[PDB]
Amino acid sequence: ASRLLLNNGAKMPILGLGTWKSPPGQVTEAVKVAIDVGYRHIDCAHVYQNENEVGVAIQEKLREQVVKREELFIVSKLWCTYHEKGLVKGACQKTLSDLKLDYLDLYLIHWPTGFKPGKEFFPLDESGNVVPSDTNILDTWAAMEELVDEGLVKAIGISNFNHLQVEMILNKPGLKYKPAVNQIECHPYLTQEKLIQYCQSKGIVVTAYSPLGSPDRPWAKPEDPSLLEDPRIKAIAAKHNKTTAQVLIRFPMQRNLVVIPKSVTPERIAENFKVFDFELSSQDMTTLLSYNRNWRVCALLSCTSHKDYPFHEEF
Ligand SMILES: NC(=O)c1ccc[n+]([C@@H]2O[C@H](COP(=O)([O-])OP(=O)(O)OC[C@H]3O[C@@H](n4cnc5c(N)ncnc54)[C@H](OP(=O)(O)O)[C@@H]3O)[C@@H](O)[C@H]2O)c1
Ligand SMILES: O=C(O)Cc1ccccc1O
């Protein structure tokens, strides 16, 4: 069941189900199976274009008395086109209506980069590059703070923020709510030891996304590395009578991180849950950390020139 304590007093399930790339015609079933198997944490976002169909699953399990609403921990994220002051509440309410809830447990700023408002998720000019908003991180944070005061979200957080951008929020004049969570990419090829040590020293919980290396990302190449097929990680799995996927989900848990693997496959959803009944040794852990290559799945390469692009700093 286990769970980590956030700085608002709530408890967050250390395992959750991810839904980026989960088709609208498969995800309702995937979330229904997850909840049956014992998942109590769903990771969502407006930009995934499937929050209505995730919502259908959640409502069905609530009607069925499988879970009560307080048992679930539902996360969504504010997309970059909604960073302006007067648009943050509207974006939150559209996500709440699609999911058919009256509050979210955790709401994140998806990326620190603000885009020009519009229907397009990545708005372009006549030259073909992304158009930025003139908004900043601190104003967007003040808008996220008033959602807490209004009762729409219980906790607020951030995603893909480097340590200097988190610093900016922690040092903000009149800061009312600290970020509860920083959701970042993390796996054996991108171990993030400095950003994790920094967040954990300030009482911010880390969530690890793309824990299996995201083999189904639409920009995948044949000569890219594959975590699931790494012989060295295959060896560690075989020693424990577990799968490679189970080892990759266990690894962040023993670093005190929340982990959110995605699957629409009922047998893999079940497999990803059976991770609470074994331990990686400190030797296994230190070996898995040594596999760091500084390789990113999610690099937001179209915004490399944005004033708030997060990945120019070391951590
Ligand atoms: N904050 C952000 O900016 C951000 C960015 C990226 C990701 N995330 C979140 O983190 C979640 C997880 O990361 P991700 O979706 O990039 O990738 P992932 O969880 O690392 O991997 C998903 C892929 O692995 C496959 N898989 C799942 N279980 C497996 C198993 N036991 N054996 C073999 N293959 C397995 C899935 O296939 P099937 O589905 O076909 O089973 C799918 O192809 C996302 O869905 C999203 O919720 C957030
Ligand atoms: O940031 C994420 O969660 C992954 C994602 C989803 C849709 C478009 C771009 C993109 O990087």
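The numbering of chain A matches Swiss-Prot: 2-316, in order.
Method on record in the header is X-ray crystallography, 2.0 Å.
Backbone N, Cα and C atoms are what each Cβ position is placed from, and that goes for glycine too.
Secondary structure at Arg251 (NADP(+) binding site), as computed by DSSP, is helix. Around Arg251 (NADP(+) binding site), a 10 Å sphere centred on its CB holds 23 further CB atoms from the protein chains shown. Summarising the annotation, Swiss-Prot assigns NADP(+) binding site to 10-19, 211-273.
Record note (Swiss-Prot), mutagenesis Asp44 to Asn: Reduced glyceraldehyde oxidoreductase activity. The unchanged residue is displayed. The number of other Cβ atoms within 10 Å of the Cβ belonging to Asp44 (mutagenesis position), over all protein chains shown, comes to 25.
In the three-state DSSP reading, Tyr49 (mutagenesis position) counts as helix. A mutagenesis experiment is reported in Swiss-Prot for this position, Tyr49 to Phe, and the note states: Complete loss of glyceraldehyde oxidoreductase activity.
The active site, proton donor annotation in Swiss-Prot covers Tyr49, and the record cites experimental evidence as its basis. Counted within 10 Å of its Cβ, the other Cβ atoms near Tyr49 (mutagenesis position) come to 20, all protein chains included.
In three-state terms derived from DSSP, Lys78 (mutagenesis position) belongs to an extended strand segment. Among the sequence features in Swiss-Prot, the mutagenesis site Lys78 to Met is noted as follows: Reduced glyceraldehyde oxidoreductase activity.
For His111 (mutagenesis position), other Cβ atoms within 10 Å of its Cβ number 20. One mutagenesis experiment catalogued in Swiss-Prot, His111 to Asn, is accompanied by this note: Reduced glyceraldehyde oxidoreductase activity.
Per Swiss-Prot, the feature substrate binding site maps to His111.
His111 (mutagenesis position) and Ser211 (NADP(+) binding site) are 15 Å apart (CA-CA, integer value).
Of the recorded residues, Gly10 (NADP(+) binding site) and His111 (mutagenesis position) place their C-alpha atoms 23 Å from one another. Within the same chain, residues at least six positions away from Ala271 (NADP(+) binding site) with a Cβ under 8 Å of its Cβ are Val34, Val38.
Restricting the binding-site residues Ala221, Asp231, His241, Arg251 to those with a CA within 10 Å of the CA of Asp44 (mutagenesis position) leaves an empty set.
The two recorded residues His111 (mutagenesis position) and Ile261 (NADP(+) binding site) have their Cα atoms spaced 15 Å from each other. Sequence-distant contacts (6 or more apart, same chain, Cβ under 8 Å) of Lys78 (mutagenesis position) comprise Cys45, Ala46, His47, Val48, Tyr108, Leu109, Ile110, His111, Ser160.
Taking a Cβ distance under 6 Å to any atom of ligand 1 as the criterion, the recorded positions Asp44, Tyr49, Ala221, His241, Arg251, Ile261 reduce to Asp44, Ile261.
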